[PDB]
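Engineer: One structure is given below, represented as structure tokens, and several questions about it will come after.
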Amino acid sequence: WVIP
Amino acid sequence: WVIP
Amino acid sequence: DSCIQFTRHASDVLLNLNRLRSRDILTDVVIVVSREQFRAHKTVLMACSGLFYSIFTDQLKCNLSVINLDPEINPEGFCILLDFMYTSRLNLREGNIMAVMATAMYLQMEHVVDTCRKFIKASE
Amino acid sequence: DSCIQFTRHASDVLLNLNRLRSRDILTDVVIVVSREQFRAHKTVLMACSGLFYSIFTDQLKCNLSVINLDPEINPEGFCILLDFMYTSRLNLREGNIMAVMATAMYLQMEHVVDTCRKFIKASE
Ligand SMILES: O=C1Cc2cc(Nc3ncncc3Cl)ccc2N1
Ligand SMILES: O=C1Cc2cc(Nc3ncncc3Cl)ccc2N1
Ligand SMILES: [Cl-]
Ligand SMILES: [Cl-]
């Protein structure tokens, strides 16, 4: 999971 | 395009 | 093999599937949640959820145009997860995390259940 | 928004759509090429090809279960492109590049047409  |  | 690969292909496909959903093009099922209705494509639901995969591979249920979810399921949690299915983006907030995790457990969306568990553990 | 994003989601969706194709699950159309038949999902074909997008948004053709391609289309070129649609992998070879490019132009798959043009230019 990432900060888009 | 890339070499997978 | 000796194939070449287009990096952005999978993301472009999903973006186009979401555009079809927005415009209600070729949607083939209605998901009913506490009298809130959501139109979608069976194949996308199956590709994202162990529950929908099990439902639409059943010889009788594969032909249903309406699926009713368990009354304990929250429509907002479902809406957030449906958006995630079609975009890879999850709108996870302090105010919705419990409903989102409960809905992801029911839908069998293991990666979502994982990030909810981790976000809850960080706040304790 | 304040969304989080699962990097591998789009690729995982496409991998699952290809697994449904392999097992002939929920395929809703047959594409006929020079008496070679290919089963697929209309939504995936639309998401990948300007031609299929135009075909399945047409009020009469959206309801067809069989689509016949132009007799000039090569079944192997089509097969390679159908595989690309469901995998992001293109089996481009000296022996098939001309058929693949001609099929991609007809199907309106602009990124494929682009890499074929570049690979042909490198050999001249
Ligand atoms: O967490 C998850 C997400 C998910 C998706 C599916 N889908 C499929 N699996 C295998 N072949 C085809 C399909 Cl469509 C099954 C289980 C789970 N569990
Ligand atoms: O090269 C290409 C690939 C491609 C895909 C599509 N598909 C869609 N476009 C927009 N909204 C939904 C969909 Cl399904 C249209 C044109 C082209 N041209
Ligand atoms: Cl997931
Ligand atoms: Cl393309």
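Note that chain D is numbered according to Swiss-Prot, with residues 6-129 shown in order.
Determined via X-ray crystallography, 1.8 Å.
Here the Cβ of each residue, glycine as well, is placed from N, Cα and C on the backbone.
Swiss-Prot lists these features:
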DOMAIN    D:32-99  domain 'BTB'
MUTAGEN   D:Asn21 to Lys  Abolishes interaction with NCOR2 and HDAC2, no effect on interaction with CTBP1 and transcriptional autoinhibition; when associated with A-116 and 376-Q--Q-379
MUTAGEN   D:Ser59 to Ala  Abolished ubiquitination by the SCF(FBXL17) complex
MUTAGEN   D:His116 to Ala  Abolishes interaction with NCOR2 and HDAC2, no effect on interaction with CTBP1 and transcriptional autoinhibition; when associated with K-21 and 376-Q--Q-379
Engineer: Where among the mutagenesis positions D:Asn21, D:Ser59 do you find the Cβ with the fewest other Cβ atoms within 10 Å?
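Structural biologist: Across D:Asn21, D:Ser59, these mutagenesis positions, the one with fewest Cβ atoms within 10 Å is D:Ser59.
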Engineer: How many other Cβ atoms sit within 10 Å of the Cβ of D:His116 (mutagenesis position)?
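Structural biologist: That number is 16.
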Engineer: Which whole-number value in Å describes the distance between the Cα atoms of D:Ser59 (mutagenesis position) and D:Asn21 (mutagenesis position)?
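Structural biologist: That comes out at 25 Å between the alpha carbons.
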Engineer: Determine how many residues of the domain 'BTB' (D:32-99) DSSP places in helix, in strand and in coil.
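Structural biologist: Within the domain 'BTB' (D:32-99) the tally stands at 30 helix, 15 strand, 23 coil.
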Engineer: Calculate the distance in Å between the alpha carbons (Cα) of D:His116 (mutagenesis position) and D:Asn21 (mutagenesis position), and round it to a whole number.
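Structural biologist: So the alpha carbons of D:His116 (mutagenesis position) and D:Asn21 (mutagenesis position) sit roughly 23 Å from each other.
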Engineer: Indicate whether D:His116 (mutagenesis position) is helix, strand or coil by DSSP.
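Structural biologist: In the DSSP reduction, D:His116 (mutagenesis position) maps to helix.
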